[PDB]
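So the structure is just underneath, and the comments pick up after that.
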Amino acid sequence: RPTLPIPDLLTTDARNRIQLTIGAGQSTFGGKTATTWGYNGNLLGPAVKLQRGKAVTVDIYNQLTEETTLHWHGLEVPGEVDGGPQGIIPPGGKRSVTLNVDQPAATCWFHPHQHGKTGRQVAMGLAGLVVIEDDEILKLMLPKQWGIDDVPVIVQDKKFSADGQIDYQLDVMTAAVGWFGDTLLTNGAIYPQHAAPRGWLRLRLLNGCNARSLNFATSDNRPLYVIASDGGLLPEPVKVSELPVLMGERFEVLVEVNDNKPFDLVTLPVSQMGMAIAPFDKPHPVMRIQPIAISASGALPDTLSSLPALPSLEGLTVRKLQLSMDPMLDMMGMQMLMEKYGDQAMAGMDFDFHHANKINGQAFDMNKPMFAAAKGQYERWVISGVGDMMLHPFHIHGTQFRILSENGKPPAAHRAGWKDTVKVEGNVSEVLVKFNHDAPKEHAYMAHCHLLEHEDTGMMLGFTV
Ligand SMILES: [Cu+2]
Ligand SMILES: [Cu+2]
């Protein structure tokens, strides 16, 4: 196996600046070359490291021949630096943003948010990481050797043309069910291996797929200790045998490397339209873990953090957000899916498409924020997928929120801490959300489905603070 590539840990320079160059290059998948995009590279990006309470200025150089934006998914920052569809960086141009980090330690990420082209731009290779650190987390003695026992794991699927190029399309099928492929990448590589010291291994898992949900496990069924979610440390570790991860969600887990036998991190088949088509109809290797006898001292603490209590529900503003899809889109999309793949496309399951996906009866309008949310006050947002059968990992910019109910039930323990994404699929979810920073109509916050093709075809709204 190839060794697992490790995104460079990128810190501020002497003048508190960081440089990111967005550019086209070449990558190789199964010996066949593909044009790919990356941040400071051919593909994917670095891990930008940030400290709570410390400002940094990021200089962003768009070296593509098309417009793009740069969104910091998970970051509690004003709209002005949030990099939504309004944050155009012109081809060949430079834009600088100041990030004043004021949130708990977490693994966040960044990616484009170009109007109607987010799916393509992510599919082409653009994604990076954000490692936020604070006073508190460094006291825990968690594994911390970057790329040795503290390893990022960005898992993505791609579809390739016969000639080896990435095969991306926003068409009627993918507008309905999302863009998905038959090849799995782990930090850009096909089934790589990582050499992990005996003791404890920390994986910072990111589901960077456009539309594919994942469910992580190990090949020999050893447990995963979930220590962190989108927005940071849980109160204490949650021990699981498997870990579902929605598009754009991050979890950090520890895995015990307690002997010398190699094992795989795998993803288990999911029940989501399109996603159980072979070879994802069976458990699928993500990466091979090879135990090695080199120095490590990371540990699993009993107690990780203390989070605030859920706010009292009494008197909070409630906002309804009804997710919907044009029924003509669902029919045609599911029709083209069967025409392409056949029966397996429905395993586990019991006309201008460009504006067919909606929230509150409206496809995204960049010039029309849907509402003004309060600043510094909890609100209760109620997001409903009643009426359609698709999966909608619902993401809200400018915040880390608490899940009160997820798609019918109180959240699983490992999902009860800080989240920026909530599952919506045929039912209704509730979040307790607070915005610590402002966003004017000219640089509004987004709230949207993170199934990228849904977002690109209207399942997004803007809101101010
Ligand atoms: Cu985001
Ligand atoms: Cu959706």
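What you see of chain A is 31-380, 402-516, where the numbers are those given in Swiss-Prot.
Determined by X-ray crystallography, 2.0 Å, according to the entry header.
Quick reminder: no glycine exception, Cβ is built from N, Cα and C everywhere.
Positions annotated as domain 'Plastocyanin-like 1' by Swiss-Prot, on the basis of sequence analysis: 55-165.
Annotation comment: Swiss-Prot describes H101, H446 as Cu cation 1 binding site. Sequence-distant contacts (6 or more apart, same chain, Cβ under 8 Å) of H446 (Cu cation 1 binding site) comprise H103, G278, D471, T472, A498, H499, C500, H501. DSSP classifies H446 (Cu cation 1 binding site) as strand under the three-state reduction.
Swiss-Prot lists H103, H141, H501 with the feature Cu cation 2 binding site.
Taking Cβ-Cβ distances under 8 Å and a sequence separation of 6 or more, the neighbours of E106 (mutagenesis position) in its chain are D132, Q133, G449, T450, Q451, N487, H488. The annotation that Swiss-Prot gives for the mutagenesis experiment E106 to F reads: Increases oxidase activity with ABTS as substrate.
Positions annotated as domain 'Plastocyanin-like 2' by Swiss-Prot: 227-292.
Quoting Swiss-Prot on the mutagenesis of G304 to K: Retains 20% of cuprous oxidase activity. Increases oxidase activity with ABTS as substrate. Shows dramatic conformational changes in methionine-rich helix and the relative regulatory loop. Annotation for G304 (mutagenesis position): spatial neighbours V207, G208, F210, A241, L367, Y371, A375, criterion Cβ-Cβ under 8 Å with sequence separation of six or more.
Experimental mutagenesis is annotated in Swiss-Prot for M355 to L, with the remark: Almost loss of oxidase activity with 2,6-DMP as substrate. Loss of the copper tolerance phenotype. With a cut-off of 8 Å between CB atoms and residues at least 6 apart in sequence, the same chain places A206, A407, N408, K409, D439, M441, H505, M510 near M355 (mutagenesis position), listed in sequence order.
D360 to A appears in Swiss-Prot as a published mutagenesis result, with the remark: Strong decrease in oxidase activity with 2,6-DMP as substrate. Loss of the copper tolerance phenotype. For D360 (mutagenesis position), the Cβ neighbour count at a 10 Å cut-off comes to 19, with all displayed protein chains included.
Under its mutagenesis annotations, Swiss-Prot gives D439 to A the following note: Decrease in oxidase activity with 2,6-DMP as substrate. According to its DSSP assignment, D439 (mutagenesis position) is coil.
Looking at Swiss-Prot, the entry for mutagenesis of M441 to L says: Strong decrease in oxidase activity with 2,6-DMP as substrate. Affects copper incorporation into the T1 copper site.
DSSP classifies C500 (mutagenesis position) as strand under the three-state reduction. One mutagenesis experiment catalogued in Swiss-Prot, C500 to S, is accompanied by this note: Loss of cuprous oxidase activity.
In the three-state DSSP scheme, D360 (mutagenesis position) falls into the helix class. For the domain 'Plastocyanin-like 2' (227-292), residue counts in helix, strand and coil come to 0 helix, 41 strand, 25 coil, using DSSP.
A Cβ distance below 6 Å to any atom of ligand 2 is met, among the recorded positions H141, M355, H446, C500, by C500. In sequence order, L100, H101, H103, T148, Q151, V152, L156, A157, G158, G238 constitute the residues six or more apart from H141 (Cu cation 2 binding site) in its chain with CB-CB distances below 8 Å. As a summary of secondary structure, the domain 'Plastocyanin-like 1' (55-165) carries 10 helix, 51 strand, 50 coil according to DSSP. When secondary structure is read from DSSP and collapsed to three states, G304 (mutagenesis position) falls in the coil class. Cβ neighbour count for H101 (Cu cation 1 binding site) (all protein chains, 10 Å cutoff from its Cβ): 21.
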